[PDB]
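Below is one structure; the comments refer to it alone.
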Protein chains: 2
Amino acid sequence: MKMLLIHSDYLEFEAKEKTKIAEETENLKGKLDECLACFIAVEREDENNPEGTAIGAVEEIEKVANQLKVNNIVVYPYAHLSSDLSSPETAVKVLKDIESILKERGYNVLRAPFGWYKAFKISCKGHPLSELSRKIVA
Amino acid sequence: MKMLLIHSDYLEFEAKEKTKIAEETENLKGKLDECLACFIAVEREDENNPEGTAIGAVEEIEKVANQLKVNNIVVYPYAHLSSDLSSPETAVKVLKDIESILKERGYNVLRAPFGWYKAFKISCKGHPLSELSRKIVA
Ligand SMILES: C[C@@H](O)[C@H](N)C(=O)N[C@H]1[C@@H](O)[C@H](n2cnc3c(N)ncnc32)O[C@@H]1CO
Ligand SMILES: C[C@@H](O)[C@H](N)C(=O)N[C@H]1[C@@H](O)[C@H](n2cnc3c(N)ncnc32)O[C@@H]1CO
């Protein structure tokens, strides 16, 4: 897995158009103030263990989010972070599990729609730990 | 080289803190509207031909800018896109070259300062061609 964590003043998104692999979603729009925007590409290597990958992901998000003491998390699918991607079915599963585990761990979570073209607005805080990239293993 | 090209309503930035390799500059604050925000990671392979990499990158930016009829370009150093980076000195050279060549080809260019932690704000348009990733080889 590849992840970009952006410590943000806000993140808003608006689904605009479906791709062929668009997911049913219960929020085509969303806004979250002061958050860790986690842009995630679920990778082919992640298919070896999708459940372990979601745990590995939450573990790393916690590591950074505890270091910033942020409780607000956006799970934002972002395929462009990798050139060797997982299947859409597996990616959706991992992203949904990440949201589930984080919610279970008392985090405030917003998940952007998988497989939709989305307008978005983000403001990065710009401190030395405000943009971090992480490679994640199960 | 890895680039992510985002068709944006705006890109704004504010350099906040220096790193070890912060470039010396006056342009520490900036904004461009209706722009192609080009997040660029210069890679180890690019060291073999820095000028050629720059020319290749400009060619791809032009293809997208011409397809979307965009004239405003932001050159944004973004190491996060790649796990196999060139040296810092190589990276700034190539980024500076991309900026100078785009300028000589008639584009309005703003380059975000290299080696500074920066706050930034962006708004992605969200149409199907608004977020494109490209590998550049030279
Ligand atoms: C394009 C860009 O602007 C947009 N933001 C986009 O990335 N769209 C992707 C992801 O939301 C999702 N998707 C498919 N596979 C994956 C994967 N392995 N990991 C994460 N997302 C995936 O499906 C869309 C088309 O590939
Ligand atoms: C901090 C982070 O969130 C910020 N946004 C950042 O990416 N900072 C990078 C670039 O500005 C630049 N830089 C150094 N090497 C490279 C490279 N190979 N390619 C591109 N830029 C580089 O130097 C910084 C640290 O590597």
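Header lists the method as X-ray crystallography, 1.9 Å.
Placement of Cβ uses the backbone N, Cα and C atoms for every residue, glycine included.
Quoted from Swiss-Prot, the note on the mutagenesis of B:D46 to A is: Wild-type for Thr charging and L-seryl-tRNA(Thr) editing. Residue density at B:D46 (mutagenesis position): 28 other Cβ atoms are found within 10 A of its Cβ, drawing on all protein chains shown.
Under its mutagenesis annotations, Swiss-Prot gives B:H80 to A the following note: Still charges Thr, no longer edits mishcarged L-seryl-tRNA(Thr), high mischarging activity. In sequence order, B:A41 are the residues of the chain that are 6 or more apart from B:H80 (mutagenesis position) and have a CB within less than 8 Å of its CB.
Under DSSP, B:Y117 (mutagenesis position) is assigned to a strand (E or B) in the three-state scheme. Counting every protein chain shown, 20 other Cβ atoms lie within 10 Å of the Cβ of B:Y117 (mutagenesis position). Quoted from Swiss-Prot, the note on mutagenesis experiment B:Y117 to A is: Isolated domain has nearly wild-type deacylation of mischarged L-seryl-tRNA(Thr), no activity on L-threonyl-tRNA(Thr). Intermediate deacylation of L-seryl-tRNA(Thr); when associated with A-131.
Recorded in Swiss-Prot as a mutagenesis result, B:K118 to A carries the remark: Still charges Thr, no longer edits mischarged L-seryl-tRNA(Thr).
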Distance from B:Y117 (mutagenesis position) back to B:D46 (mutagenesis position), taken between C-alpha atoms, in Å: 24
B:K118 (mutagenesis position): tally of other CB atoms within 10 A of its CB: 21
